[PDB]
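Chemist: I'd like to ask you about the structure that follows.
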Amino acid sequence: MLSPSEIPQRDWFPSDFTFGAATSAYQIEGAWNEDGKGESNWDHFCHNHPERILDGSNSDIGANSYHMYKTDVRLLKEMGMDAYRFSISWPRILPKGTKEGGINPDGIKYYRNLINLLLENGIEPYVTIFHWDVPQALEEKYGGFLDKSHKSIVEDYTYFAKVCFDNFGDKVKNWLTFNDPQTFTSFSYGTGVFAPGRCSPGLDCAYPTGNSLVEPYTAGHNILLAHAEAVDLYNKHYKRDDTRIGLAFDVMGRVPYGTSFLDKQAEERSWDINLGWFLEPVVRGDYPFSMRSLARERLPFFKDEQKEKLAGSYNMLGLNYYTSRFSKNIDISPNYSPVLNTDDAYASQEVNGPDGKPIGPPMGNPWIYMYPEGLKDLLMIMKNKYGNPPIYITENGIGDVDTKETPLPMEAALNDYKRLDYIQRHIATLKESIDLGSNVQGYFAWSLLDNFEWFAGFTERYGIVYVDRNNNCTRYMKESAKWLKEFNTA
Amino acid sequence: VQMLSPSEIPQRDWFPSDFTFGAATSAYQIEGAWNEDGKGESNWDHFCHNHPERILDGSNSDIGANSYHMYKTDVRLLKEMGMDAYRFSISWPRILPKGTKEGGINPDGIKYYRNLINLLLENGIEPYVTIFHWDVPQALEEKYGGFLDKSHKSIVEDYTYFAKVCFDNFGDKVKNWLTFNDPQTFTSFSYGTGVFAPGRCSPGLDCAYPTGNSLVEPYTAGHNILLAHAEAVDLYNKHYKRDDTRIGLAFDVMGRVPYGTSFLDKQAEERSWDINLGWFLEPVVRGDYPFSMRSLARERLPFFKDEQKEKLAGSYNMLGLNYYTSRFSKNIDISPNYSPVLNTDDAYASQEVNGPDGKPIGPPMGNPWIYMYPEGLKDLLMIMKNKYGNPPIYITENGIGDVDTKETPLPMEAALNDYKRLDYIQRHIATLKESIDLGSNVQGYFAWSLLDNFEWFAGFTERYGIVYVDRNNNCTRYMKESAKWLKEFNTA
Ligand SMILES: N#C[C@@H](O[C@@H]1O[C@H](CO)[C@@H](O)[C@H](O)[C@H]1O)c1ccc(O)cc1
Ligand SMILES: N#C[C@@H](O[C@@H]1O[C@H](CO)[C@@H](O)[C@H](O)[C@H]1O)c1ccc(O)cc1
């Protein structure tokens, strides 16, 4: 729907700006139990609770990228992508998740080959160390990130990072410790829609014996400690002048529902519980004041030493942006009691504004509404409030619904103009944000490939590249990929 | 000393013709005749009489400025200065000796305020009447602790009746009512730090009665004040309001400026405006306390019933703002190492006179706490304008206290040449013009303290008047340079 002069041009951005595509291990790799790979929390969840996956599927094969990585690289190369962000499977590297469990040589070999091939083709690898795939051995031993000691998971995650640094550090110049920590903690232990599927008694999830008001925070605390530790290790023994490390946050833009100053306050609390939760700790060493005043004793305290390691523990930050919501105020009162950790923001997140209209056009699936302006707001907040650090939009895209009840014909799947329009608009927003002073340095189209979508299973295709699972996971560029190719190679 | 240049000095024609300039006072501070003509004992009579040690110079206001007997001269000074209005308060115990209906109305009390009001009006001076200015009848204090009334009922009904008496006897003449004045200072100082009557505070704290709870009582009192206000305004709107009459309340407020550039201090600043101004402003504006306060004080801050929120929301036609100075708000993180002691600590922010550069926010005006920072007044007005509906505003108090102690007496000559005060007054008046140009709905300015009088725990160690009171003589009044300039300004 954009005019020719509105369609982003590569020369709109600096020569050193980077464009790429991204993926996550469990979503695309497959070979879930091959070549020594250990079982992950997701293998476990999908295998034991198909009823918790919309289409009862699993990612035993995913996009088969473990075996087809060479093709994934060819595709990235043909599109002229400057970089590729992928994650490393913790259990594929450490089957038992620990040092004593030993390192899986085949796991190391796979990522080593992928990294070299990428670099061989002039593509920069942005390596995400962890993308929700916790080794089931750690889950069973101490609950994974639910580790009440704030020690075991931290040490185990740190060793995992070490193994990644030791084996790929000479080639990798860009590391991301965690990806979407907020969604991980909230969905895995709040609503329990993600593995292992825990939530408060009374709530509907596989294991309603957790605490949706506490476990998400415990896990979040351990993630931050893990991040801080991994970064301290990186800086002390692996960082080089031109290498960088950080983490990527999942974030929905927030806009005051109404004009009342109350909604502005609600909006502020929403940015805090969504973005600040993990951003403020790495920026200043502690959680947002709002969260501490609201979650109170349910939000763990950091030791002074931990605050120090946390503050400034990054050289760049990733932002995973898809949509935004209107934040509507909720007063503290005897009539309201938070149920989910996310309810601690005392604000309902609305899709429709007070005028009954969606914040932005629906992109197809249950939650993505196109609102590029939210990305700008986000970038302006990063610029003006959090020190304008180097930013990478590590994820941005939409999911095309493709269900058994309503299959998406391959032809229609390839003509993803809605996705194309969406991507172009957000890329344009970056150009605008850059001129406004934003220190954004890159954009990664989310999902190089159509793959497993967690609890949504295979009901959505997020790739810019189509994967025909019925035919040996053959990949085909969608219109979006073709435009990105043109854009990059112009 | 560094005063405004001729072109900078405010002129009356800078403001609309309907803008109002006046002076203010409070009953216990100037009246005197503490036990004359049937007047009942107040919490302050009690406090000063029983705890002289809690008053800096050990004085009391048994006489004050002897305004009960000299009100005529007070009105003369107001007239001579060409003031448009006069804000004074009514002594609850002087009107209702027992503080209750069954206790009866004191004829002499009624007569006094009636004569004062009539003399003001026959002189073309508009009376802005403050129903309550901290002087709670001791009978109510002994009966149920006054505003500490744990049932949130008795004090509400007694205040409401008091208000009724005032509306009944002076409503025909008074067109501007203020239910309360400085509720924040009253609750915080009377039950937080305990420097105000009755002098209560948490055990371990230094006050006459360290058996209270500095983290709860100030809130209880504040809650009762808000309910009292809501009930009185409801009574007023229903039976006494006329198209040309207005009612509201005045808040004591210090401007807040972020200590540093960190966003944390901006948050601290916001929390500080909330606990100082929002505490009582938000309830009358939207019907409930600031979110920050509810999130921080939690259960120590009472909840309003739905019917109460309804009565509170919009319970005013105008608001008074008592502004003197400002502070830099410095963030304090929530942590196990920090526990609030005073209700005001709930804002999680230190209030600093000096900024990161070690310099005061503004020039010191003399007493222990006033620093000249009129820009703070502008900030405050912009907040009322942009955040709270831009309601009609009256700077119901503004001035400084000239120190005058036994050890360091202030010679009458020096007391009369109050150029520090004059400069301060002129600058704030100028700030109002600037604020008006920025769209502020401010409609008046009241120089705080028509007269030198009793200054609560500071006793007579400070002269806040624009008019000097020679207590050695028979409280004879003499216009200070500030008063003389106001006269010139008003009558130009
Ligand atoms: N995960 C998550 C949330 O983030 C995005 O969810 C997409 C859905 O599969 C995923 O493809 C993308 O990589 C994630 O960044 C999320 C938000 C809302 C709902 O309903 C589910 C997940
Ligand atoms: N804040 C404060 C003080 O309460 C204002 O004080 C004025 C001085 O006369 C009074 O006229 C006005 O009504 C009040 O709003 C204060 C007094 C003493 C000390 O030690 C601290 C603060």
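By the numbers in Swiss-Prot, the shown part of chain A spans 66-555.
Per the header of the entry, the method used was X-ray crystallography, 2.0 Å.
Using N, Cα and C of the backbone, Cβ positions are placed for all residues, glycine too.
What Swiss-Prot records for this protein is below:
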| type | residues | note |
| --- | --- | --- |
| ACT_SITE | A:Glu460 | active site, nucleophile |
| MUTAGEN | A:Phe252 to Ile, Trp or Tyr | Reduced substrate affinity |
| MUTAGEN | A:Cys264 to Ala, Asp, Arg or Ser | Loss of activity due to impaired dimerization |
| MUTAGEN | A:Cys270 to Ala, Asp, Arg or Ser | Loss of activity due to impaired dimerization |
| MUTAGEN | A:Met317 to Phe, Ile or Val | No effect |
| MUTAGEN | A:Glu460 to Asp | Loss of activity and impaired dimerization |
| MUTAGEN | A:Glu460 to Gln | Loss of activity |
| MUTAGEN | A:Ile463 to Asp | Loss of activity due to impaired dimerization |
Chemist: Can you tell me which mutagenesis positions out of A:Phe252, A:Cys270, A:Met317, A:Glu460, A:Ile463 are within 10 A of A:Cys264 (mutagenesis position) by Cα, answering none if there aren't any?
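Modeler: The mutagenesis positions close to A:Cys264 (mutagenesis position) (Cα within 10 Å), listed in sequence order, are A:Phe252, A:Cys270.
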Chemist: Between A:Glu460 (mutagenesis position) and A:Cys270 (mutagenesis position), how many Å separate their Cα atoms?
Modeler: 27
Chemist: Would you identify the secondary structure of A:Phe252 (mutagenesis position) according to DSSP, in three states?
Modeler: helix
Chemist: Can you name the residues of this chain that are 6 or more positions from A:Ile463 (mutagenesis position) yet have a C-beta less than 8 Å from its C-beta?
Modeler: A:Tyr387, A:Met428, A:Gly429, A:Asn430, A:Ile433, A:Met435, A:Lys483, A:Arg484, A:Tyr487, A:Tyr527
Chemist: Can you check which residue among the mutagenesis positions A:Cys264, A:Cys270 has the largest number of Cβ atoms within 10 Å of its own?
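Modeler: The largest 10 Å Cβ neighbour count belongs to A:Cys264.
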Chemist: Under 6 Å from ligand 1 by Cβ, which mutagenesis positions from A:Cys264, A:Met317, A:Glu460?
Modeler: A:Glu460
Chemist: Around the Cβ of A:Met317 (mutagenesis position), how many other Cβ atoms lie within 10 Å? Please give the count over every shown protein chain.
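Modeler: Total other Cβ atoms inside 10 Å, all chains included: 24.
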Chemist: Around A:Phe252 (mutagenesis position), which residues of its chain at least 6 apart sit with Cβ under 8 Å of its Cβ?
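Modeler: Correct list: A:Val258, A:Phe259, A:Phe520.
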Chemist: Once the chains shown are all counted, how many other Cβ atoms turn up within 10 Å of the Cβ of A:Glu460 (mutagenesis position)?
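Modeler: Summing over all protein chains shown, A:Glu460 (mutagenesis position) has 27 other Cβ atoms within 10 Å.
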Chemist: Check A:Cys270 (mutagenesis position) against DSSP and tell me helix, strand or coil, would you?
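Modeler: In three-state terms, A:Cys270 (mutagenesis position) counts as coil.
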Chemist: If you measure A:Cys270 (mutagenesis position) to A:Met317 (mutagenesis position) at Cα, how many Å is it?
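Modeler: It is 24 Å, counting Cα to Cα.
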